[PDB]
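These notes are about the structure you will find just below.
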Amino acid sequence: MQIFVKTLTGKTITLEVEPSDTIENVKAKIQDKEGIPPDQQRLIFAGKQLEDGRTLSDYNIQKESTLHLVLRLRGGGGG
Amino acid sequence: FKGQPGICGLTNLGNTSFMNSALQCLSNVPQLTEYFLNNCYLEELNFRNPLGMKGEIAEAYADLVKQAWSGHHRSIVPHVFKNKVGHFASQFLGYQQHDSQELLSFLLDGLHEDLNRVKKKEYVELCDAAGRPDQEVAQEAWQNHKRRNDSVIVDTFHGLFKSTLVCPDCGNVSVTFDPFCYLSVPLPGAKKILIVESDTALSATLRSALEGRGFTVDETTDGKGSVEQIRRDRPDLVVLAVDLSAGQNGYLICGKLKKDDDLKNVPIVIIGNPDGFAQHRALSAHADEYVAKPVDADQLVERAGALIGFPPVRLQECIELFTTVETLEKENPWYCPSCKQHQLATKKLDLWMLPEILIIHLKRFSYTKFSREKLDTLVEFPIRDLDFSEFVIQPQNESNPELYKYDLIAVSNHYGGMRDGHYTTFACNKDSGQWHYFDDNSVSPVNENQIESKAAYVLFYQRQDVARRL
Ligand SMILES: [Cl-]
């Protein structure tokens with residue numbers, strides 16, 4: 001099936017996946033198109049951040065669904 | 001001491017300002033806090049959910065809420081909450097700096113599973129949208145989500161996106177609905193303009209004129225490197241001179257940019273002798289705008305604003321960009337099943353249903369071959385009366401006014417770089433209406449005109465009907 005990822009600029013890309021594809025695989029495909037390392041990618045769908053080890057069906061990601069890609073602004077303040 | 005309920009700081013446990021900031025945002029979501037202060041959570045604890053943590057997240061968060069709203073504490077040491085959070089999401093073990101929306105995502109999810117009213121999650125394939133009205137399709141998608149996720153978190157924070165694909169060949173339309181909890185909006189730009197001009201006096205004049213309306217301006221006289229500098233610095237607009245030093249030609253450089261599939265969409269303002277404009281429009285790819293030399297500086301500034309829009313970046317423009325009609329690029333064609341072939345279809349996200357509490361996440365980051373950096377541009381957002389009626393009111397939709405208008409209740413602020421920084425929070429107290437600035441232990445009152453700053457990263461908005469329902 002096909003799914004979509006809305007990226008940092010808003011540009012949506014298209015992914016060819018299977019419902020049993022792992023998040024690691026999905027991230028690899030995202031990297032293939034956008035070049036962001038998988039460890040820096042955060043993928044959000046339905047108020048879940050997608051975690052390596054689980055599958056697209058685990059998160060109820062069905063065909064033509066759109067994932068949302070974000071990075072991290074880390075902060076701790078020291079303290 | 002006798003403090004005011006909800007006016008309570010949080011001690012830093014070692015690079016935990018991101019957690020404290022998220023927590024201060026949530027503490028000031030009224031229906032959540034009341035749900036926890038009235039012990040409503042005790043009856044919905046789900047101990048057998050494999051995706052939860054035996055209720056430990058919900059109980060530790062409840063304890064924090066109860067302590068903060070007791071009025072008994074100036075500040076609180078949320079070490080139990082941190083230990084439970086890390087046990088649920090191991091990345092937060094230790095003393096690392098983290099992203100506050102990521103912590104919120106995990107915290108909200110932990111609360112959701114710990115209080116999920118569903119006993120077991122079922123996968124059900126959604127039926128073809130073809131030929132059915134939008135509301136019916138949207139209902140099936142929400143009910144598929146609710147069949148799996150039914151909690152106070154869903155009831156409070158979750159809305160619904162419509163996504164529409166249109167085939168440019170056969171006109172086939174494909175409709176899908178996705179639930180959401182974070183409205184992660186891209187930034188239109190940083191209001192940065194690059195001037196490619198070998199006349200340095202002229203270039204400085206235009207730089208000052210542009211900076212006089214708030215644009216950030218960079219300059220360069222090196223035409224040869226300009227294409228790649230544009231790819232690196234990603235300016236929002238290029239002022240490009242025709243006659244350049246060392247035999248560079250602005251018209252040719254424009255041609256190179258319009259041929260590059262990454263760079264073809266960057267607005268280009270050509271400044272040059274007017275007698276060269278006809279030929280360039282007749283023979284080449286059009287620059288986005290032509291401005292005649294001796295340059296009228298006001299005219300150039302006027303044109304810049306007309307193309308990219310005057311500073312600063314408005315939240316409304318982020319939402320409008322998010323929901324814009326986009327054309328899939330040649331690397332990302334959609335396979336139209338009706339004409340059974342790959343197409344550069346148009347895709348549009350719509351806000352179909354919006355939640356009682358709306359979390360808006362600004363995508364303050366960029367990633368290119370050359371660097372990853374944080375977008376720190378000022379985004380203006382409204383304190384009151386954020387109106388979504390222009391985005392929600394689409395074919396097959398309607399409402400009453402208070403349903404599409406929101407008022408701000410919290411902001412998570414980030415300072416620093418992508419990997420080293422600090423988090424603080426603005427939050428509005430539900431009992432008094434006073435805003436405060438929470439910086440770990442330090443809590444100080446502020447006025448509404450102090451909330452907005454370039455540090456704002458996560459916005460919490462409350463739907464105007466919510467205050468009334470009690
Ligand atoms: Cl799910």
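One-based numbering along the chain as shown.
Any Cβ shown, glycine's included, is placed from N, Cα and C.
Under the heading domain 'Ubiquitin-like 1', Swiss-Prot lists A:1-76, citing sequence analysis as support.
Listed in sequence order, A:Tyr59 are the same-chain residues at least 6 apart in sequence whose CB falls under 8 Å from the CB of A:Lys48 (mutagenesis position). Among the mutagenesis results in Swiss-Prot, A:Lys48 to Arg has the note: No effect on HLTF-mediated polyubiquitination of PCNA. The residue drawn here is the original one.
Here Swiss-Prot notes a mutagenesis experiment, A:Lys63 to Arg, with the remark: Abolishes HLTF-mediated polyubiquitination of PCNA. All protein chains shown were included, and the count of other CB atoms within 10 Å of the CB of A:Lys63 (mutagenesis position) stands at 14.
Neighbour density for A:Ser65 (mutagenesis position): within 10 A of its CB lie 24 other CB atoms from the protein chains shown. Quoted from Swiss-Prot, the note on mutagenesis experiment A:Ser65 to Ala is: Prevents phosphorylation in case of mitophagy. Decreased localization of PRKN to mitochondria.
In the three-state DSSP scheme, A:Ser65 (mutagenesis position) falls into the coil class. Swiss-Prot lists A:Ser65 to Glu among its mutagenesis entries, and the accompanying note reads: Phosphomimetic mutant that binds and activates PRKN.
Swiss-Prot lists A:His68 to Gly among its mutagenesis entries, and the accompanying note reads: Loss of DTX3L-mediated polyubiquitination of histone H3 and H4. Counting only same-chain residues at least 6 apart in sequence, those with a Cβ under 8 Å from the Cβ of A:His68 (mutagenesis position) are A:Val5, A:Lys6, A:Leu43, A:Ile44, A:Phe45.
Taking Cβ-Cβ distances under 8 Å and a sequence gap of 6 or more within the same chain, the neighbours of A:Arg72 (mutagenesis position) are A:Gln40, A:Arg42. Swiss-Prot documents A:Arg72 to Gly as a published mutagenesis change and attaches the note No effect on ADP-ribosylation.
A:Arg74 (mutagenesis position) falls within a strand when secondary structure is assigned with DSSP. Contacts of A:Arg74 (mutagenesis position) defined by a Cβ separation under 8 A and a same-chain sequence distance of 6+ are given as none. Quoted from Swiss-Prot, the note on the mutagenesis of A:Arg74 to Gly is: No effect on ADP-ribosylation.
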